[PDB]
Amino acid sequence: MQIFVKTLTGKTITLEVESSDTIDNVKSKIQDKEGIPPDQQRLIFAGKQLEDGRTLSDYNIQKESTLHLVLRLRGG
Amino acid sequence: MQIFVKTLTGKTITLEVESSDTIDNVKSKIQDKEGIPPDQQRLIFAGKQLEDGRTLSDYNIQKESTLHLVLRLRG
Amino acid sequence: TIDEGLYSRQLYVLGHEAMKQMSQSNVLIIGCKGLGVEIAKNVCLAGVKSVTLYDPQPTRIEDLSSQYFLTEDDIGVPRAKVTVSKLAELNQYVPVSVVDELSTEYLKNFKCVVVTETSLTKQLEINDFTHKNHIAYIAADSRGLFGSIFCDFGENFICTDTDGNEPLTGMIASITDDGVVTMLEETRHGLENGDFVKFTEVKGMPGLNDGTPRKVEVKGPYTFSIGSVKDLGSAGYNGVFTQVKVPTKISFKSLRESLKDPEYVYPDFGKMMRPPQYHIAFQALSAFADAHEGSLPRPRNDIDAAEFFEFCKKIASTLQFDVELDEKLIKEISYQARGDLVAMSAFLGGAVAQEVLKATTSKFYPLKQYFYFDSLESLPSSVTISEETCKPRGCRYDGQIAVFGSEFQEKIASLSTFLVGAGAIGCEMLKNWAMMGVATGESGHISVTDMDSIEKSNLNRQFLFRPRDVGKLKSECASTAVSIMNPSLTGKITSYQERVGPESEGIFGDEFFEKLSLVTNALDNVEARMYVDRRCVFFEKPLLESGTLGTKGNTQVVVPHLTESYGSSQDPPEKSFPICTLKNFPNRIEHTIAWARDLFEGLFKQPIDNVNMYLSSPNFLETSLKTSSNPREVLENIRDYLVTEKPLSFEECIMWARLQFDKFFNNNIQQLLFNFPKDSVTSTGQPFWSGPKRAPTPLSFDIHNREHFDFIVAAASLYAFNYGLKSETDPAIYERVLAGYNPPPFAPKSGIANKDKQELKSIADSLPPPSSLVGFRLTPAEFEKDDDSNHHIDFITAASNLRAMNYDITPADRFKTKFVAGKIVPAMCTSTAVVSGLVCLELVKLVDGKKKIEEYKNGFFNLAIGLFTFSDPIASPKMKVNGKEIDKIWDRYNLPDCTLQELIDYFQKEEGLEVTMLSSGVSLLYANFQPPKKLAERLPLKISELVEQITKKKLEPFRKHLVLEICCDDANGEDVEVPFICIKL
Amino acid sequence: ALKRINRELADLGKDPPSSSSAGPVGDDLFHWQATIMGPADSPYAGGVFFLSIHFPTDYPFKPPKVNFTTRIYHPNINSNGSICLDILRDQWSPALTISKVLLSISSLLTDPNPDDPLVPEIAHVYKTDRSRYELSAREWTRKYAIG
Ligand SMILES: *P(=O)(O)OC[C@H]1O[C@@H](n2cnc3c(N)ncnc32)[C@H](O)[C@@H]1O
């Protein structure tokens, strides 16, 4: 299984994960490839915001799935 | 022979080693006794840092010598 | 020649070439209803060359549902004629015209053509012409809670910037013989496969410094590969790589071709089967309108819905669409055909205006090609929606009633909201509320708060403020403008001038917060967001957060007892560089700017503040001797800025400026190079000034040089402002006075029981007694943007550029220095409009009081790449306390004002917990490890009395509650997490 | 932040640091006065160094402000007491206790880093004349860090 993560700036990241991996492993991989601490990552799949402690199979994330890595902004 | 290693918390650990023992073996013993990964150990004796692949004798470490185990940090 | 005083924020986003191209493009707008007027407003604020409007239909009352430039006295007049007059005032550089009749050839004068509220036949007729003549064509439609956008920029559109990001750059550590480029220690290049880079300052491989871009093959987060450099050399060291952005060719298809096989853009991946439905639905809508003399289906009418569904089936069969039509959704589109909402209008107007700017400037990635959007979850479910309750009542809210109904209109009209901040997002939100009719009922009210005043650079992205309004308060101007827009709000809006913070809890107290219905933030800093969030959590009020940054934006909703608060999640913090890097070894312009800011603070505001505070505090020295780490520095500062170096004239001020120049740009460098010569080696034998460390060079003063003279003038003017002298800007005096200065000799020094203390005491007593000077004060220099034109930005720029020339760093001009030092947030009108639209779409959900967590949508979007995402809010976590389910955020203990002993026994008896730590505010009221005597003293006191005693400050009369944080552990010794306590005074 | 601060304080209480002792000032939680003993095999032997810790309002999301109070002759500490540590500026994460910071500071006292110094004069002295640096450190610690 291989997944893609798209940032809010258009960058694409390719991750190699299994269906039984926890969300913490995915966040750790994203940190390795980007340097963002796991507590600052907001992952979205099919309108659901991924939360720590659950597995990918809970969200029915299969191969070639696309996640969105987003963040909040402070302007006004 | 016997040696003593003092940590940053003031704890002293006594070890029975030999002058021909490698630094890797010492790090393995330290990991076994305390669980501290070898990468984060910084051993200092007489102002000199012990390096893996070498022996205690290379640093003129002798009977009941005292070493200091500190953390790694640069900046 | 762009007006940097008005387009200051937009220049950080687009640039100078982009705006030069933008000011040469003409835009035509067909249709002047709510969507059309929003597009025209956003375009005018953007700064296109001109805008032409065409809409000869006479005004009808229902059009006021979303058109905010029309009034009840304009019924029967063509919309363009009555809208142009108001549109002309938004920006004085953008002429707005009107055309009473259109012809095909006449379309050749415009760079972009926007079409709204037009049948399909006219769109096909126009597009068949505009496509072959290479004119960008954008078509937008807004039907109730549904919206559609179509873009066609020609057969060979050329996009110069795709993602809109700044080019990436970095420092190399080694380039092998096979193109294996390695970054420095713990540094990420951030490139991607297929990018192009160019190298500079590479040692050992000079050929790479020519500047020819090369393909990049990323092999890891720290290293990548560029190809074979065998011929160019053997190995290279150090240097800097920089990304190159290349043009792309995008090919579009005409509307007639596109209808058969559209190419969709999905705003939400949670519903990927809908856009094919809307594609059929909108064509069916157009056909039905063509079948009823342009009469749309009546609201919530079932016969018209059946006929519309038959049209949908016929169209789907005609186009061989192998899609099974979802009857419920299509009939929903049919019911809301006549709906006209201001939130959808704002959202689509922002998006389409961004598309227009893309077409004119050829930047960012356009939509390709269809964008179908819906917010159907916003449809109320707690009220009666039927043909009887949705029929028009002949009022200006007919457009909204046609979607929601009269009962929901009454629900909206009795809201009592609270808007924090009245900037750009605030103005858009206020306009939306005025159009929707918020708080126009007998029990409605609106409260706006903002402490700033209108400036000249805010007029561009804030359309409620006119150049005649410069200097007034934001809240008053916004309230008056919205009352003008909707006369029914006269007297329903209250405006304050209070900063929302710990010092304003006397005004926004329990009485103020008990009557509210929801709080909406329009702030620009995180501290205020967190504080308002804490207040909302304590009082249990719904909250609406929204933020923008250039072309990116986000919106979040906080609902009591359902979702987590704003502060339950973290955000990336501001980057802070190591002090060693900033002080001695910089290698970037930001380092020098930060150093210059620190120097300004410590040279013009720190010493003056210290001097002023010394003259007032009688015991300052007594506490300073034992408290401050380096009292000697404070004493020397006081002496130097009080007695030793008190100026009287301007020539001595210029001499002081020259002295500081020598101190900070010629002597420190000499000392540093004396300590670490240029040929010194590290402990490993490697060169010292290699890589992140750049070898400095002393700067010799030169009056003729522009940079040095600018620094001298800025420093002298700032010093005069400090000492209240008559500054001058004539170069003749500077030239006359600077030539007679002979610098004192300077030679680096090598360094080499209570005597020091006695010396410091002698220096201290040498100072004049406090009674010598009474009432004497000096003005420290504060930071602003040309409001206090003491050359603040100019001084920082000069200092940073001089230090950059010290370390051979590339200098930055005044614009970039203003951007960095001022921490300016890039702003765009389109992003503001879009976020306001999303927030107002969430507001109707909040009003209806929906309880399921799947019905809310936090939104994120980036308009540079046409990315939209929506996600359900995070549910508040639960926990187990005393074998019961407790919400970790929205639950609290309500207790009377009881004694500490009584509270401890209450927790021991009811919850079975042993109290260990108890604190309120910033004080530790009780802890288990305190000595027995202190506790025995503090046990029989009530909580209010205990807090008064510890804080040494009486509780204010308006205080009606206290918030206590308590940490207690179970009987077994395991720590237990419990919610806070709310003591009721 | 109060709960986090109290948790760190209790964790220190449960396991004594032996070579360190940090605690609040008066009855204020946002101001601590820590104490450190110099390493035995170091010129700072037999010295007691005071440190001031100011917790920001956003702790642990913002690093604590740690400043030496006594006078110490060290390459990585200037006259104002500022400390050159990566975990206080940009490597700070909401998982480091004050105990980790004190251990890091003790390690810093164990071996200075003259390759990336904060006080160039002392760094040059350390690189050139080791004995003079040793004598200066002993004199400074016996004149400022005893009592
Ligand atoms: P954009 O930054 O242009 O507009 C920001 C507006 O928010 C207001 N604001 C900032 N911080 C506060 C606090 N603490 N209280 C009330 N209002 C605030 C500014 O005044 C701008 O109007």
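FYI, residue positions are counted from 1 along the chain as it appears here.
Using N, Cα and C of the backbone, Cβ positions are placed for all residues, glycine too.
Feature annotations, reproduced from Swiss-Prot:
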MUTAGEN   D:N80 to A (Swiss-Prot position 81)  Reduces ubiquitin transfer between ubc4 and pub2. No effect on ubiquitin transfer between ptr3 and ubc4
ACT_SITE  D:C84  active site, glycyl thioester intermediate
MUTAGEN   D:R89 to A (Swiss-Prot position 90)  Reduces ubiquitin transfer between ubc4 and pub2. Reduces ubiquitin transfer between ptr3 and ubc4
MUTAGEN   D:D90 to A (Swiss-Prot position 91)  Enhances ubiquitin transfer between ubc4 and pub2. Reduces ubiquitin transfer between ptr3 and ubc4
MUTAGEN   D:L96 to D (Swiss-Prot position 97)  Reduces ubiquitin transfer between ubc4 and pub2. Enhances ubiquitin transfer between ptr3 and ubc4
MUTAGEN   D:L118 to A (Swiss-Prot position 119)  Reduces ubiquitin transfer between ubc4 and pub2. Reduces ubiquitin transfer between ptr3 and ubc4
Recorded positions: D:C84, D:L96, D:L118 - member with fewest neighbouring CB atoms within 10 Å: D:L96
Proximal but sequence-remote residues of the same chain as D:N80 (mutagenesis position) (Cβ under 8 Å, at least 6 apart): D:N67
D:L96 (mutagenesis position) versus D:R89 (mutagenesis position) - Cα distance in angstrom: 13
Short-range mutagenesis positions relative to chain C, from D:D90, D:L96, D:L118, with Cβ separation under 8 Å: D:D90, D:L118
Interface-proximal recorded positions, chain B, C-beta separation under 8 A, candidates D:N80, D:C84, D:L118: D:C84
Rounded Cα separation (Å) that holds between D:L96 (mutagenesis position) and D:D90 (mutagenesis position): 13
Three-state secondary structure, which DSSP defines for D:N80 (mutagenesis position): coil
Number of other Cβ atoms within 10 Å of the Cβ of D:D90 (mutagenesis position) across all protein chains: 14
D:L118 (mutagenesis position) and D:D90 (mutagenesis position), Cα-Cα, nearest whole angstrom: 17
Alpha-carbon spacing, D:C84 (active site, glycyl thioester intermediate) to D:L118 (mutagenesis position), which is rounded to whole Å: 7
Protein Cβ atoms within 10 Å of D:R89 (mutagenesis position), excluding its own: 19
In three-state DSSP terms, the structure that D:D90 (mutagenesis position) belongs to: coil
